[PDB]
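**Student:** Let me begin by handing over the structure; questions about it come next.
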Amino acid sequence: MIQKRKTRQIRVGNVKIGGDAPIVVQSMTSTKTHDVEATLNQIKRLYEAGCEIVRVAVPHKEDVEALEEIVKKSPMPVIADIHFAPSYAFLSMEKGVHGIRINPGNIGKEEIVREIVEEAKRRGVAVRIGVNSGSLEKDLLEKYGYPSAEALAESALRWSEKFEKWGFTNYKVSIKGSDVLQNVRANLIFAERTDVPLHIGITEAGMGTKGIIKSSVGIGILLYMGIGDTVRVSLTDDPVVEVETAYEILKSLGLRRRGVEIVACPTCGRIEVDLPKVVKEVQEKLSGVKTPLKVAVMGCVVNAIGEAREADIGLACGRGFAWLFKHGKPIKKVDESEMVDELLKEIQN
Amino acid sequence: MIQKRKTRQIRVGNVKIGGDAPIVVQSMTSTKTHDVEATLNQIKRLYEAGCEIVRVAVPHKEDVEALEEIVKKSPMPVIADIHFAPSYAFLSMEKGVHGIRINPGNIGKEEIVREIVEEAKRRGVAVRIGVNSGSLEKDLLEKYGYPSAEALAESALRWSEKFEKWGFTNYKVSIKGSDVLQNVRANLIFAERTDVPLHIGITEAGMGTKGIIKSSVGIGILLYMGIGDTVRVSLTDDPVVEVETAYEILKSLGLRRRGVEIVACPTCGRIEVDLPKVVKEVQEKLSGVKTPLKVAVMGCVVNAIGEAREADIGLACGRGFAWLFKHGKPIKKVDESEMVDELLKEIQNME
Ligand code: SF4
Ligand code: SF4
């Protein structure tokens, strides 16, 4: 249903971002990075919950000294989060880091940003351009007066086309608007002018329930419009909750999922079976399937197949039988023992 | 920034829905209707949490005789949910109920529906047209094959224009989709083809956090596209939480709120003051303001005022002073005792 934004594909370690690739779920470590064992324990929990790339803060000397061990033992690509010293970007990259994220706007002189980018090109490390009100250049503040959506977007564009000029192509940008509406607009202006992958999220979303709502609204809207190649929910909470939240939002729009998802039809006046009965049977035999598949349990046979185009696999149920279908095309007719064969086909998938 | 859909105004009791009106927060009661004490106690709790219209389910005969007492002392306009028997619709309207909701596609034959509608015009009671896959007619089901977004939308349009034919205007519609994406598309198709008020919400959102997330996505999208004149969040949780969720969704897009909202600037390289300090001062002095205003505490002076156009009121702070502003216009320069004058203006905003 969503018309995805065309985007060039990039790479952070083993993970594809943009274009053809699924939208990636990201998170940030909340532990002190210099504490190797605590951070790796949190990364492992993040991996367990489906976090695909992890961002690691590196504010001090001791965090740089921890980075090598973290990358070697991380089941995930690691992004080094840099803020003030261009040298930390260089030192982080030498430590084996798969990605750096910088605010090119205040990291230093433009010519130093070029060197960071040229070093990243030599080591095959991805870059994230972060742009926000605090990184907005003096020249654009004068043009717009204040950090407007357009001011933030033009900044992102400006840097993006500098990266292209410098011959560097392996980057994604991130635009943090002050609220949901400014965040949407700022990214929307950028999205429509370029094919550069986008990191999306709401920075200071809030606490617990309220933060979760604001995140769902913000990320959901962008996602709806086919915008976002990577996602992070930013909650002042356990980073696993942040990962779980991101997956629920994506699941809402049928873009990603964790484990098996069993969906029943609406239903309608075409219904041919007792759907609640077969659904219950499906839930029981498919309990303990750890494969990100949308499974469709449909009330009729013929029209159900068209209806469940986007489902990976499902059963189009008739009075004494069902049709097993796969990616919108029917495979075979099976008796009221269609479920074991549906399970059999998923183990084969 | 929000492109609000042009809608005609309707009335449910004394509450205005659509057109010029703010988006109405609605909720359904969870207790049995025939229990009169439990329902009115929950209604009071919902009103205190900001709920503007209450929906009351009526599946049996005892629940109908309960309605009379409920509508007399309820602070909210009450709406009866007519499910199985269309007989309940006539009986509910005689009880003095402000609104009804029916699924006319399966509530019976068209003749009876027409009489339900004509009785609603004489009493002055609003009708909500409920359309979902289950209420879809054999006619359209054969046109589209299955209950697609455009199948759902056409049914809503068809019933809408049948109400027009009967000379009835005081109605709104809701369209339930299979998932968020279908719900959005079906409501979008309807929204562009008519000026009829829409009730929006996700019916089977889920339990707890999962339900909250799914609702926020579904409602957030439609709200962003300027669609929805009344909202209900549907959770298996407490109805009060639904109201709390609805207000937070609307708050994130700056459409509705409960109580004061104090917002600081981003900030940026123009910053003229220690903002966290002045923000904490505002939080302290403004604690005790119940009016749903948006108060902006900005880091600089000149360019801050334009930045905070949409805010009801705020301070644009400099070294030893600040500009007090409302809706993007400067009003008076105040010394670093800029705060007592800000509250003094908000007190005066209320009178
Ligand atoms: S699968 Fe068949 S019975 Fe179920 S909603 Fe679709 S058309 Fe109706
Ligand atoms: S109010 Fe001033 S300091 Fe604050 S974000 Fe706007 S321009 Fe920057």
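When the header is checked for method, it gives X-ray crystallography, 2.7 Å.
Including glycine, each Cβ sits where the backbone N, Cα and C put it.
From Swiss-Prot, for reference:
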| type | residues | note |
| --- | --- | --- |
| MUTAGEN | B:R55 to K | Loss of activity |
| MUTAGEN | B:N103 to D | Reduces activity 200-fold |
| MUTAGEN | B:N106 to D | Reduces activity 2-fold |
| MUTAGEN | B:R128 to K | Loss of activity |
| BINDING | B:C265, B:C268, B:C300, B:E307 | [4Fe-4S] cluster binding site |
| MUTAGEN | B:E307 to D | Reduces activity 500-fold |
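Relative to the rest of the structure, where do these features sit?
**Tutor:** DSSP assigns B:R55 (mutagenesis position) to a strand in the three-state reduction. Counting only same-chain residues six or more apart in sequence, the Cβ atoms lying under 8 angstroms from the Cβ of B:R55 (mutagenesis position) belong to B:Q26, B:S27, B:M28, B:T29, B:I79, B:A80, B:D81, B:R101, B:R232.
When secondary structure is read from DSSP and collapsed to three states, B:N103 (mutagenesis position) falls in the coil class. Cβ environment of B:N103 (mutagenesis position): B:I129, B:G130, B:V131, B:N132, B:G134, B:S135 lie under 8 Å away, each six or more residues apart in the same chain.
B:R128 (mutagenesis position) falls within a strand when secondary structure is assigned with DSSP.
B:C300 ([4Fe-4S] cluster binding site) carries neither a helix nor a strand DSSP state and counts as coil. Using a 10 Å Cβ-Cβ cutoff, B:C300 ([4Fe-4S] cluster binding site) registers 22 neighbours.
Around the Cβ of B:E307 (mutagenesis position), the number of neighbouring Cβ atoms within 10 Å comes to 27. Reduced to three states, the DSSP call for B:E307 (mutagenesis position) is helix.
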**Student:** Can you check which residues sit near B:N106 (mutagenesis position), meaning Cβ under 8 Å from its Cβ, same chain, 6 or more apart in sequence, and list them in order?
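**Tutor:** Those within reach of B:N106 (mutagenesis position), by Cβ under 8 Å and sequence separation of 6 or more, are B:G134, B:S135.
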**Student:** Express the distance between the Cα positions of B:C268 ([4Fe-4S] cluster binding site) and B:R128 (mutagenesis position) as a whole number of Å.
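**Tutor:** Taking the Cα atoms only, B:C268 ([4Fe-4S] cluster binding site) lies 48 Å from B:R128 (mutagenesis position).
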**Student:** Ten-angstrom check, please: count other Cβ atoms within 10 Å of the Cβ of B:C268 ([4Fe-4S] cluster binding site), all chains counted.
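**Tutor:** Here the count is 20.
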**Student:** Using Cβ atoms only, which of the recorded positions B:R55, B:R128, B:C268, B:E307 are under 8 Å from chain A?
**Tutor:** B:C268, B:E307
**Student:** What recorded positions in B:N103, B:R128, B:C300 place CB under 6 Å from ligand 2?
**Tutor:** B:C300
**Student:** Do me a favour and check the Cα-Cα span between B:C300 ([4Fe-4S] cluster binding site) and B:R128 (mutagenesis position); whole Å is fine.
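**Tutor:** On Cα coordinates alone, these residues lie 49 Å apart.
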